[PDB]
4 protein chains.
Amino acid sequence: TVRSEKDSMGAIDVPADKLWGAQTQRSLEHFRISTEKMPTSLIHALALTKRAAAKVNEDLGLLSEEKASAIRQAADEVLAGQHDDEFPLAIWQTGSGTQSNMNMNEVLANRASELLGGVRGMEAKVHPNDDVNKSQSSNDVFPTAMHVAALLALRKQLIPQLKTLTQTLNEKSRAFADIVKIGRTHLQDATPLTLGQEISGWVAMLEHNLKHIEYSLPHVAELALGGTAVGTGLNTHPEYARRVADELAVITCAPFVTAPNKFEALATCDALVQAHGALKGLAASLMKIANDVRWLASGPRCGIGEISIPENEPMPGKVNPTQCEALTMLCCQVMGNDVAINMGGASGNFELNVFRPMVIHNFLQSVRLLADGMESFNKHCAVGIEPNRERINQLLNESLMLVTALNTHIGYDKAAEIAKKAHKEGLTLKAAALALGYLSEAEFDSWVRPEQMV
Amino acid sequence: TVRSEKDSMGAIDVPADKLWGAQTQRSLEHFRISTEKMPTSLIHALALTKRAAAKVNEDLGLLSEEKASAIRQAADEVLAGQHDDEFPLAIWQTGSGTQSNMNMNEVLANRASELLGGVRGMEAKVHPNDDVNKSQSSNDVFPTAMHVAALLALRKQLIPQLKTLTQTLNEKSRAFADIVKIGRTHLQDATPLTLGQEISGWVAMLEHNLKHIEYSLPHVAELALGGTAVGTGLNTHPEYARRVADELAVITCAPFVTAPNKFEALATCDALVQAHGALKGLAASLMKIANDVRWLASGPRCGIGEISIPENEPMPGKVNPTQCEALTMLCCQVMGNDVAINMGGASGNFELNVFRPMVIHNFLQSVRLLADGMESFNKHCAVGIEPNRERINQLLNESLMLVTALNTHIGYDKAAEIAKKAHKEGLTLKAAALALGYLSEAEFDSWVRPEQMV
Amino acid sequence: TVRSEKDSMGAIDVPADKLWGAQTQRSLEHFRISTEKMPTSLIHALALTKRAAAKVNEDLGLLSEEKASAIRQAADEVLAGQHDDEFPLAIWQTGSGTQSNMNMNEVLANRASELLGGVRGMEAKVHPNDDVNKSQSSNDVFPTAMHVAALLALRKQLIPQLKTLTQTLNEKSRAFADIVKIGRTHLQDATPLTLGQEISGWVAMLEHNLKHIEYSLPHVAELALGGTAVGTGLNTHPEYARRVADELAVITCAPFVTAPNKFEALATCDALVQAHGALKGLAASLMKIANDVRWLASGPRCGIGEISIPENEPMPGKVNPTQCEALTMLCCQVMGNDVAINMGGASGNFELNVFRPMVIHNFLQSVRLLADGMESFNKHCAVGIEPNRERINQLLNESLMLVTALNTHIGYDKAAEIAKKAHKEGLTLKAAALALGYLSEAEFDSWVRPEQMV
Amino acid sequence: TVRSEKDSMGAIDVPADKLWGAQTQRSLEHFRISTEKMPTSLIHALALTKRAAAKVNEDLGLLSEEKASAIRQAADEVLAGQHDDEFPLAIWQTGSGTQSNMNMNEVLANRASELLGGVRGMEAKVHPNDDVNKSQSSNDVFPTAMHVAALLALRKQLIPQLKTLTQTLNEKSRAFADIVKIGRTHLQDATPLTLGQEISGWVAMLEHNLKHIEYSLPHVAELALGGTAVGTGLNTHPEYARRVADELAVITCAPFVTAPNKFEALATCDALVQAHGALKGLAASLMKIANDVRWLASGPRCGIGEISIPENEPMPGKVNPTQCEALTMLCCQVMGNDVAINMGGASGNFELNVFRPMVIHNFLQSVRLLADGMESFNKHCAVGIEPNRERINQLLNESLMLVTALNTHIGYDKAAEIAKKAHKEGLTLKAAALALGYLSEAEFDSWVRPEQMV
């Protein structure tokens, strides 16, 4: 029920029913820190990187077609979800991520050996370093997998959910474009606007956020692979960097390119620091939108109550805005994640930044949170937003903001005293214009038109 | 392979092999956000809270001995690790944590029913709300479980690992108390001190941190249970708050007490905001210590190299300080976690703070990271720290800092010109005192005594 | 209109009408970075430190009574506000703060020389290094001034304003202890409580914050002076550390003591990292209180409107809560300051932390903001908080939360259908109990008693 | 020595020698919070906004040529630095910034009146609201001044200093392109690279940062002016928004445009949240570069010592890297500023974000710090960076990294045992290849060529 695997330090027992090797077993035993492991997206990006590396090595005659094809088949099994329990290492490992690199090397090598009729272990047909890490160093693969995982998650998860939410709110803005409501500035009653105009603010924010996220993608698309140990490219084929970047782009349809400067690519996590800046921008925007929604829906009777939202969980009328709560809670998380990333990104030394598992742990979490959170908020809240037209009108007409519709029909002097009297006395603006008798109730209803004040 | 469970909203299918109920199934389906779930420590704190609530209800004749005893037996099974797959809810749920409260209510109720020869579900012998949540509201249990989990993890995990690491470094400080080395200020050569004096700085920092963490514990030990819905205690026995706090203290041996002001306890997460302030203090101290260790061990030949550390992973002499890398990486994480907690803690509204799953998610993660990280750093690094005495002496004697040992034997004028000549010329201070001939090599070796300059 | 001053690097022109010297002029010209300078509190703490150092040197016969007395008289002039334009250095200077140390040395030395009938400059009677920095190093004075300034500002500014605000809100809580209002959880209508009970939550938070701030003071009271260059105390009298700490305590009435471990005191800013943790705790509490106040006062007609606040600035009824805006804005600032401090505190190296001007800049700013902000919020807002009793009662009685007062007079079944009918139909709970005729309006007014539900 | 000025609240005394009015005096007395005031750049942006507003009002016949021309002349005096003591308001004021808007209205109105032969005060010829705020609301001017100030400071200060620093390091990278040095990964000796290759990493980082900053400028260039009170544009000429944006662009040569969605422009600070994300990216990059410089220059004898830097301040050889200290200290500040900005940006409510003075205070500080800090670092440090060629070669040749130059001349087996022997024994790789006699010293010097390993 165990197997003896070897590395440059000796032999160690690994679980017989597992595909990993000596370096993984050592890391697994030396970093028993908390519960965070590499996320599946990073595992898949690592498998993709080894699949592209294998194909390019084959193309260059540096690795046999049998070994190359067996490696790509094993990597496709990882990508297909067959080997999730084969990657047990903690986030809190060596700062370069090289132990997770070896975890992929060993799992792919053993599984490739099986696929060629060999065994897993010392006598395997495919070797983790010699074959699966061929033309790679210990230092330039993990940074590559970080950018592959990050770019694919922004393109395939976050941007599509962002676009869907924007379209829902754009539709809602159009449907409610002629519902006039009271404005609120400093939380006080203010000049009116339409519910559709207010939502159009939310829509415009999400469109700006999309642009900012898109501006960050070209830097993330630059890959370190080919820099080898310190960025010089020593001990790799001079076409390898460009060729692997080219293969990754083919098999993902994403515009990966090799990093024009490998020293910047290995010494920093700057592309992710910058990209996460755009995500904390989105988190601040989503906080605002979520808060507007839950405040406008507050009630049923002692809040604002201008809109209603769907009731999805198990005393009538009480609807806790639980999607707004999950959303605001994960927006706080993104702000915190940004500080952790900023500290790691600032803390590179010389030729290599060794804060990488932590940086990518936070970055991919922020993407999951923002993508899944907008998907959940959209389907369980935003699509169901409806006005409470009686309440909106009650608030608007019983307010004192509409007095300014009277200044060319009575002068600022008399309207001001209607406003003052109605307020000291607790009256409408109609009732206070009648008691002082500067107006008839037909004169009011024709002069104070909220629909022309927007 | 399914079961129909009911709540105030209707009936829903749950997995037949699971013990949860309708509210858990709904939350599980409505918050498909990322992968973070409640940590085991929080689950256990919830089970402890229900076990104490049951015992107190029994004491007050509010619940039968059969039901009460079956609930405590089920909770003990949770505490014993038999039901880990029965708690599937996300962190990113309702902000009060009430859905995880219901998850514990339903699992304990069904399992209790089984333990009394009943079924799980509609016809169960024990009811989630009526029995397991008896004398509790939906709002005051989750805050209680937060403080129970946090206090127990600080007392049982973090403080013992902190104490162990402090003792290791205190021993190392004693063993190396008479090894003189060059000091470094602004990263430049400076006035000497002993390696034991330098480590005593690390020791003193960890002793201060322990005090700061201990000062935060009395506020965390205040429990919200008994405040019920808004803090007034309406709809609970007037002795319930004190009695449950008293029972929790009995069964954990921790000094839990009921919160003197339930409005502060429900409306805020202030005790954890303050407590996490002490943890980010520890993270900043640990960053410094870890960096000192990896810098002092840098080499083998082109760094500082004054100490050696154990080599635990698989080109001689290269030892990557991987424990220092994991430690500094998790210290960044704690700084980020603190910002997320601060934002949640600042964002309470009226009678209830609804940022709680996020706050406790971050807080318990910081405790795991700091506790497990000091345990790992201690056993795989700190215990093995050794001086490189030849290197320490080489640096010290070949430096220019020891010139000031000559000012009462030659005056500040001649020593200054030895220092200047040795530096322009690339000589020792002995060699430069010989070429200008102000001293004999026996006069030097008797006057420049590093051991008296500390 | 210039004067030639000298240091170990040569001669440089300083403004003739200024008291500073060569090192100050150099720093002034080399760090033209932004506009932040040392705050007055830090200048005063530096002057206090030199006044105590002078007195102790005199006591030890290390400095003449004439020079010592002239130095203390000059320092008293600084403390008296006569020399504010004599300290022009930026925060963004050398990381040890040693240039601001020299700024105090030179200003005090020249002014002391004047006070003895000498000139300012090369021929002065008192020397900046030889006399004013006597028994001090370049490294242990600035950390001392940081802790002196921080401790005095917490004791003399922040804690008294915190105590005053707490007393105002405690009085308001007592005055409104029997005004019943609707509770709000998740922003939804909930179980009632009194306005005084709600404010008592604010009061309890501020009392907890005071305790947390007080727990941080003993570590701040530890002073580095006497550690000299690297903490060994080399080149100072063996009683100097304790004696100066003792003199500082005499002349400030604050419990300053010498740091038991000088290596921790020079290598870190841990005491301020920990102390600022308590201040960001206060900022989160103050955010919550300020938000409760501005939300409860929102209106005049389309918000909550349960309380009124004073109108201090220049359309009736609109009162922008501008004190709440200043307060919440400075609470954000404290959260940001905490991150800057945490990064600096984590970034010490070997024998000296050289992030100190930045750390103390942020820390003293947070204290000014919190102290002055609570003083301003108290006098221009909190003291004037009044209930709007008609509005509070309107909301409470027109809500659906009071239905549960009927369950022992009608059973949960009939009350639930009153609640449902009133809500589908837009009625009071009285009106809906009449239409279905389960109650008389005298039966209602006797059964639904809000004053017994708190 | 006082003057009675009036607003809608009454009359108040202002200093007779000052140009401000009633609203400024009130704000000045009600927000005695700390010492931070609006920075000059914001004052100038406000003056620019009023100068453009005046010109456009004149164009539309809404204001006389005399009044319009007098306002623009007064604003030009502000821009010319004649009125710096006329703007005394705190950052910690009303959250909309409207009191600083009124401060500019009153100062320009009084000074304009003087320029027309009138008095300052009640009888002035030009009115603050009626004339200087004409066609503007209280809510849309301050956000406009924020974006004007931010865009101009990024274009005129930060980007030019960033470009200058990049050019210096690009020149240094070219000059040192063939100096081979030891690489460092995880702080351990690693594969060699040239000093010019390493600096090219710094250069590439700064070029990426420039691109990221440039991507943020189009959103900052969108101006809120014309949205008036809540974004609807009610009570302003329908061409005003576009016309003022157009005039601002003329007189600044910056591409200002009117915000396509005024609700997003008033309800959020999203453009600055996003733009500050790029600045904290730059801060993390600058931290890394500064740390590389001070570590490489550490010495003179017990550090790395591979480069030298200029000595600008007043024991030979000790050069404290004080420019690196100021730079790293202000990079921490930017990280903290980003959190304060993120919290303010996330905290908008409905139609107006009222965290604006705090947001712009932090944002313009980060720009001053980064711009002035790179200017100071460039001129007092970076331009003077020189290699220590003897030290670089000593480290490189005495290291064990060059063993791999022997594997096709001896096989990995014998080289590995040279590496091992030299390390256990404390020898060079030449000396250890001689003792075991696998090589002649002429065979070594011809095979181990560092210049071909990069």
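Note that chain A carries Swiss-Prot numbering, so the residues on display, from first to last, are 3-316, 321-460.
Header entry for method reads X-ray crystallography, 1.9 Å.
Cβ coordinates come from backbone N, Cα and C, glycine included.
What Swiss-Prot records for A:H188 is active site, proton donor/acceptor, and it gives experimental evidence as the kind of evidence. Neighbour density for A:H188 (mutagenesis position): within 10 A of its CB lie 25 other CB atoms from the protein chains shown.
Quoting Swiss-Prot on the mutagenesis of A:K127 to D: No effect. Non-local contacts of A:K127 (mutagenesis position) by the CB criterion (under 8 A, 6+ apart in sequence, same chain) comprise A:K69, A:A72, A:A114, A:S115, A:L118, A:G119, A:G120.
Cβ neighbour count for A:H129 (mutagenesis position) (all protein chains, 10 Å cutoff from its Cβ): 17. Experimental mutagenesis is annotated in Swiss-Prot for A:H129 to N, with the remark: No effect on fumarase activity and essentially same conformation compared to the wild-type, but appears to dramatically reduce binding of ligands at the B-site.
For the published mutagenesis A:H188 to N, Swiss-Prot gives the following note: 200-fold decrease of fumarase activity.
Counting Cβ atoms from all protein chains shown, A:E315 (mutagenesis position) has 19 others lying within 10 Å of its own Cβ. Looking at Swiss-Prot, you'll find the mutagenesis A:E315 to Q noted as follows: There is essentially no effect on the affinity values for both S-malate and fumarate. In contrast, the catalytic efficiency values have been lowered by 10-fold in both directions.
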Near chain D - the mutagenesis positions A:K127, A:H129, A:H188, A:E315, filtered by Cβ distance under 8 Å: A:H188
Nearest-integer angstrom distance between the alpha carbons (Cα) of A:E315 (mutagenesis position) and A:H188 (mutagenesis position): 33
Chain B, Cβ under 8 Å: which of the mutagenesis positions A:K127, A:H129, A:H188, A:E315 qualify: A:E315
Filtered A:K127, A:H129, A:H188, A:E315 - mutagenesis positions with C-beta under 8 A from chain C: A:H188
Reduced DSSP assignment, A:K127 (mutagenesis position): coil
Through-space Cα separation in Å, A:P316-A:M321, 4-residue segment unmodelled: 10
Integer Å distance between the CA atoms belonging to A:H129 (mutagenesis position) and A:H188 (mutagenesis position): 66
